[PDB]
Amino acid sequence: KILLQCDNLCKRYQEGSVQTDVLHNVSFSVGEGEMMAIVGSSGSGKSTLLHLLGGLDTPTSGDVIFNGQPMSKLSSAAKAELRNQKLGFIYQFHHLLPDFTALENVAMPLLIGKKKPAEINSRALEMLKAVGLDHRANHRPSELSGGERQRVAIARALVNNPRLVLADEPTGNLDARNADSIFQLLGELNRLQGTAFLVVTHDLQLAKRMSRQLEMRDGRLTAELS
Amino acid sequence: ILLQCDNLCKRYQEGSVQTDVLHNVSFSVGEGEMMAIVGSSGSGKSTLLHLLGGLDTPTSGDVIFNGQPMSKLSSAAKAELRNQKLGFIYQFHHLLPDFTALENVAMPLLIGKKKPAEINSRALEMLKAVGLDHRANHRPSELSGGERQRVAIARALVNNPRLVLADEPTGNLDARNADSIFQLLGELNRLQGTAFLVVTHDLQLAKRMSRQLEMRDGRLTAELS
Amino acid sequence: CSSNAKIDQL
Amino acid sequence: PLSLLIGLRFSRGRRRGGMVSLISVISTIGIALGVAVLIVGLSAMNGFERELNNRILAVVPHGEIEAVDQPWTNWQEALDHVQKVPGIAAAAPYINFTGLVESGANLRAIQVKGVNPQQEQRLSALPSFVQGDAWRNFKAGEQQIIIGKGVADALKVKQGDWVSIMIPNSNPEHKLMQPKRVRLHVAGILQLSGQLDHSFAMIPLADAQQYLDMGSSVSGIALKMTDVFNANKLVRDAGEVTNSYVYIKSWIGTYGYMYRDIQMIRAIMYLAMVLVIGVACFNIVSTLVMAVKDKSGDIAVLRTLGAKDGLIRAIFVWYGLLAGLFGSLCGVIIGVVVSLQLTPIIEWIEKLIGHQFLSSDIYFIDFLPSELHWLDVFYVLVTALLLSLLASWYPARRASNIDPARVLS
Amino acid sequence: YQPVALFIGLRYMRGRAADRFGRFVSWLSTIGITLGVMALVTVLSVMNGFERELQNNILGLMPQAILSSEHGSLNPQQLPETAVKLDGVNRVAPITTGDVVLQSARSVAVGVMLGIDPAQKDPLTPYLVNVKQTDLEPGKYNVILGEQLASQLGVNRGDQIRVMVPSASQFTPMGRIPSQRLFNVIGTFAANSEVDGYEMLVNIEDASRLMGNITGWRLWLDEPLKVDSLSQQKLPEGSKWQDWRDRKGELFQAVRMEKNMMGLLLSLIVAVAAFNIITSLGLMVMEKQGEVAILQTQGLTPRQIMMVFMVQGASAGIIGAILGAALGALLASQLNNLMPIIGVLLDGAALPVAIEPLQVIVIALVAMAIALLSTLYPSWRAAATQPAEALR
Ligand SMILES: *C[C@@H](COC(=O)CCCCCCCCCCCCCCC)OC(=O)CCCCCCCCCCCCCCC
Ligand SMILES: Nc1ncnc2c1ncn2[C@@H]1O[C@H](COP(=O)(O)OP(=O)(O)NP(=O)(O)O)[C@@H](O)[C@H]1O
Ligand SMILES: Nc1ncnc2c1ncn2[C@@H]1O[C@H](COP(=O)(O)OP(=O)(O)NP(=O)(O)O)[C@@H](O)[C@H]1O
Ligand SMILES: *C(=O)CCCCCCCCCCCCCCC
Ligand SMILES: [Mg+2]
Ligand SMILES: [Mg+2]
């Protein structure tokens, strides 16, 4: 069946009784194995969309269905189990904890779901051999440079088989020289165990090897024009 | 000859590893001459713009500006060198938000302990040459991004500097407003005998300068661009 | 207070 | 007269953030707690010394000279000799007893002394605290006796009622006789502060001669010298002009402990208030290290503009003094109102709980006096600013060793 | 590693800057509570030492509580020493109490009557000065006056005085006669107290008040400072509880009132140090705004993120009260061995220090609680905030 179908995810902000409309009448649908590429402006609707896909904000105008489980009648502790197992978040603003090393920063979602220490020392380093950052483990993310601690946050949430990874702007600080050492190993996970993700960017060159091209114009998705 | 800088090797321990972003720069700086050092987007630009000022240590040789090296001068003497002999132009809006637009230009004059009859008069002359006299008593939080960069440019040329170090003058303001300040930068070379360098990673924003020598990972003497 | 000594001297 | 250090950096303190509006409130009440209690604490100790010289020191005899089991009869020659001494003002005799009152089936120990009515005003402030209209009716030979106010709380009597006291018996030989019992009347009751009311009673000097079968014999001589700070040395040489050795005493062994404990609390309450502002100065340290990383994008700007080493150090020194100026000066304004109007404040809490403290049974007074001095205001102002200099020196030293090229500048 | 994910999120947040001053800022809340308890135990132990030396010289020499009758006198044949089984009573001894007045040839004095038993043990026995205990025969009317009582009267040994009882006066249609007798003195005693001017020793068998029996039983309590709680006990019939609060009810009550004023003045250091936790924790959320919302995306409920900053405001109160109560006992017990740090010795009469073990538990448990009151408001601002509207 369909994995996730967003129907009427209207997000309208209000201050001083002023209707601030950024998302209106959307019919986005996410499936298993299908890759998306939301290319739009730098201020229209990108991050306001991705915060509603994981349940980080209240839309107060409709409801989003996800695997037969909405979030309209859920508590604050009932959404914590969904955001850890099947959901993932990747940001560009260097949202890494500087007082914690790379040993427990990757294993930080592992310690939430009551995982035993017999699997902590055998799961948080499985994504460090192929990226080449396993030898740079006993260090600190404070005194590192800009092109060193960026690859840690990419494979941070991939610890408990995420069914949906909400990646956002994979190239914001690092150069395109070392960016081609990750842009072909992140999409192989769909053909031997099955998952889904999406890439959101405002530039015009990171959506060339996809399978479905679609743009975003402040909440208008009708056709494919220039 | 004003500044004949040699032995500019910067071996900074960036994570217990000495970088080689600048290596044996024999660049020569003249009086009233316009050298446009064109470098890469991440190689050696902002490291070079901070060593000629006196913020970082030269750590291989010395920067002998006007017959005085930075390694032989004290920290108090290099503070007087950055006040009345140098100017600093950046691209990150390095202006004090707690002050108004008049006190930001008058800030190098208030530090150097000048007479109070010359602080307010000279601060209005730099804003009138750029064209920011109508918003002199304003704050740098409500103005546009292209208008606030011209305040930091007029912040440098107050007490007649000898070398206006400019780290990417464009970037925060448009190229149309960057063309209006170029006749002001050319006229002040004939008034007080000043000099400046324009460092740009692009190829189309440094055609009006005299020397177009490039930079390839510390080799700033490479004239082939 | 509470510190009462109360010794005389002839 | 405006410098670059204080007034030009005043606009840096006008910041805006999240919950920072409660930080300026919580950094003001904590530092004013060490100033407001110290103002009303030092002014209350000055009120104790003011009521000591008016209700305790001015009513007791300073020096007392008595014989060693002799009825002193040659007291006429021992009056002009102690009067011409350079340092003793006046003198007056007294005949003390240890009688007690038997009226209404109540037992109460009293000290009956006999002085002269036309001589007691020249050496003490005793009859200046009479609850009646005046004390001019206190004469001799009319069977009158003036007792205190605290005695009548147990005798259940008032002014104008007859009293029945006991008199110690006089005998030339060591033999027991039936004790005398007369019936006198009171003429005016009086209170002193709250302590010497139930332990004082006076009789005329001419009435004490007829009650004890003595012609012109007294027992002691009470005087008053110039200073009360050296009452132990000036009483020793005053009795060496009459005979070889007598019984010498002063108010140091009896009431001198009140001036000893008034200096011990001044060495404890002032020592405790340093520890209050010393912890309250840590809030200035916690907001100064955060102000370094807040203004980290402005220190490296001024280093490029040409600031020296002493200019960067003295910005954060007077920046922490502005947070200490709003809190220490706010404790002075709240400290004057409580010190000057302490009399309705303490009385308001005593009628709330019911059980009022500072009773007139063991303490020397019953109310809480207050005397605000302007010398202690300048002493507490230079103390809170000196502790703010120590708290804002070590974060100010760290604000100059930062590298201007390390940050993105 | 840690099996609980609630405590692992703060052990690397209590100072990470490798500096001599960068680690001192995060431990500023520790010293503020440590110096608060240290300035509270060493001061209150001297106030407990003055209260301990006052009950051993005044309450330890007089009968504190006596179980007398409610309608007259007591009968020992009906209410013996086997009938009194109250808690806290260590010894039962027969005694009588009556407000009397003395009478001598030189002066007149006042005092009380204490009908002690010469066949038992008396606490005033080592304080006697050449006076025998067995010299109080029932019928010789011997009386033992005090040192201060005989000093102002001039009564030497071997003299004769008169004791008059004003309360137990027999009613007569003519006059008003008191029931008085004739007593002879045998010696004085020096007890080093204030009870040497209004107390005297006498035999229990006397006909100076009525008839022959006693009035009550003298008991000795383990603690004479809280006798109010022992007054509402189930008492035997024909008895009435009488404590020491009828005579000395204002002497020891003022000592307890001064402990509630000095202890309240020194408690302001803990209240100021509690305000430092609002500064230390309220500023940490304003700078670490990025570390809060990412934990909400990783699967942490807002209930669990509230308990992260709870220990950050409580571990400084735990280590501040333990080290504060430890250093308060080391300074109080090692105060009068070396040169005193209070400057000049104002007393010079062997200043005692009494460290009650129960009072340290009440002080340390209070200081661990005010550190938790100032944590509920900074922890609520980090939990009730929005994970997608605070910063991104
Ligand atoms: C004379 C005293 C009686 O108290 C005593 O028992 C004396 C023993 C204690 C004296 C200090 C001991 C010093 C040695 C200890 C070791 C060094 C410590 C140094 C200090 C840290 O009279 C009193 O002091 C009691 C009366 C109360 C006076 C002080 C309080 C003022 C009124 C209460 C204000 C409270 C305000 C709180 C709410 C704002
Ligand atoms: N609290 C808010 N913070 C930021 N933007 C808001 C907020 N509330 C409403 N908006 C609207 O959101 C716009 C910013 O774009 P947004 O919807 O956040 O997506 P976005 O800017 O494209 N994300 P990105 O391009 O990756 O930085 C603003 O211009 C507002 O119209
Ligand atoms: N303290 C430092 N701060 C920043 N970069 C440093 C530092 N020390 C060494 N570097 C090196 O400098 C690189 C950044 O580029 P840099 O040499 O500063 O010129 P630049 O980035 O091109 N200036 P610009 O492009 O105008 O922002 C880093 O990737 C490091 O390799
Ligand atoms: C004890 O023997 C001597 C008693 C003399 C002092 C009596 C008052 C004690 C309490 C004083 C409190 C003063 C401060 C009140 C305002 C803070
Ligand atoms: Mg986004
Ligand atoms: Mg740069």
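Chain A is numbered as in Swiss-Prot, which gives 3-228 for the residues shown.
Heads up, header says this was done by electron microscopy, 3.2 Å.
A Cβ is built for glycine as well, from the same backbone N, Cα and C atoms used for every other residue.
According to Swiss-Prot, the feature ATP binding site maps to A:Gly42, A:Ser43, A:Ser44, A:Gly45, A:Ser46, A:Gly47, A:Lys48, A:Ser49. Note on A:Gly42 (mutagenesis position): other Cβ atoms within 10 Å of its Cβ, all shown chains, come to 18.
Under the DSSP three-state reduction, A:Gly42 (mutagenesis position) is assigned to coil, being neither helix nor strand. Under the heading of mutagenesis, Swiss-Prot lists A:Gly42 to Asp and annotates it as follows: Loss of lipoprotein release when overexpressed.
Using the Cβ center of A:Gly42, A:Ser43, A:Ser44, A:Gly45, A:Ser46, A:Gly47, A:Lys48, A:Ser49 for ATP, the list of other same-chain residues with Cβ within 8 Å runs, in sequence order, A:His204, A:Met218, A:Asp220. Contact annotation for chain E: of the listed binding-site residues (A:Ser44, A:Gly45, A:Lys48, A:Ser49), A:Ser49 place their CB atoms under 8 A from a CB atom of that chain.
By neighbour count, meaning other C-beta atoms within 10 Å, the densest spot among the binding-site residues A:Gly45, A:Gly47 is A:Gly47. The Cβ of A:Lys48 (ATP binding site) lies under 8 Å from the Cβ of A:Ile40, A:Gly42, A:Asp170, A:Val202, A:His204, A:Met218, each of which sits 6+ residues away along the same chain.
DSSP assigns A:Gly47 (ATP binding site) to coil in the three-state reduction, placing it in neither a helix nor a strand. When each of the binding-site residues A:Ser43, A:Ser44, A:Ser46, A:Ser49 is scored by how many other Cβ atoms sit within 10 Å of its Cβ, A:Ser44 comes out lowest. Ligand 5 lies under 6 Å from the Cβ of the following binding-site residues, listed in sequence order from A:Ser43, A:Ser44, A:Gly45, A:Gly47, A:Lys48, A:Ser49: A:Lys48, A:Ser49.
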